[PDB]
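Down below is the structure, laid out as structure tokens.
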Amino acid sequence: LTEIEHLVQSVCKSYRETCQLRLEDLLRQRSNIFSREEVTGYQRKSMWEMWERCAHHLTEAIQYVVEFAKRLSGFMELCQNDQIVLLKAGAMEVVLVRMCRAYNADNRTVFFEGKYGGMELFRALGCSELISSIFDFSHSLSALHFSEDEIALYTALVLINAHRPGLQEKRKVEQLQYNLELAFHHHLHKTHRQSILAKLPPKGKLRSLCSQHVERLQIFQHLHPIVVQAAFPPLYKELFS
Ligand SMILES: O=C(O)c1ccc(-c2nn(C(=O)c3c(Cl)cccc3C(F)(F)F)c3cccc(F)c23)c(F)c1
């Protein structure tokens, strides 16, 4: 009925449509785990081949988040400067949250290229601390057993944040943010899930993990650049220098 319950519906719709894999497909594939032969197969690959595989998977993930943002009510009505500022700071933070869906807390594995595997699968990359921190973030997020609607509403709030430095129309961003906070709060009350609010990761944790991740991606892109057909060209030039 209210403009808020419709907001919940459209945010969940944008998310349902911009998801790469279905939650039940990832849950049913938890049995399909890489063999020790397939693991060594990945470990023996060049850093540069592993980088190309991961770089493409991560650019495609960002592109789905870009589409998710495009479909959020009022995002397109914000100015290009504000759209870049939000996506630059938040798109990879959304990808990192989304990642908990493809993470199995039982054996500490992630769904990568058709099967589940441990962090050792990424050895050739030579950035074990960063990969361990990503696996740790997904492990803490998985303990919340986030529903699909909760992850949709929370990721919208990760993106729509008026506190990002460099915004031109801060007030137009605040209005979008306040409506999404009401929508998230309203939904958690309706479903008796307000208890996750105290369990959500601190703002600084996500920002800190994301800044470390993107800077490492930026080091690899400098050393071995990949080519990507840009979905949002002005965003692409701000990240790919
Ligand atoms: O318009 C597009 O299609 C588009 C696609 C990807 C990005 C993007 N890349 N990105 C990387 O960290 C990244 C990735 Cl995922 C792989 C290899 C190289 C990079 C690099 F570090 F170079 F940016 C991002 C980090 C945060 C926010 C982003 F928006 C991006 C982008 F800005 C635009």
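Just so it is clear, chain A uses Swiss-Prot numbers, and the residues here are 267-507, in order.
Cβ atoms are placed via backbone N, Cα and C, with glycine included.
If you check Swiss-Prot, you get these features:
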type    : residues      : note
MUTAGEN : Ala327 to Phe : Completely abolishes transcriptional activity
MUTAGEN : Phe378 to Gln : Completely abolishes transcriptional activity
MUTAGEN : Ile397 to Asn : Nearly abolishes transcriptional activity
Between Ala327 (mutagenesis position) and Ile397 (mutagenesis position), how many Å separate their Cα atoms?
17
Taking just the CA atoms, what is the gap between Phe378 (mutagenesis position) and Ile397 (mutagenesis position) in Å?
13
Mutagenesis positions compared (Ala327, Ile397) - highest count of Cβ atoms within 10 Å:
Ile397
What is the number of other Cβ atoms found within 10 Å of the Cβ of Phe378 (mutagenesis position)?
17
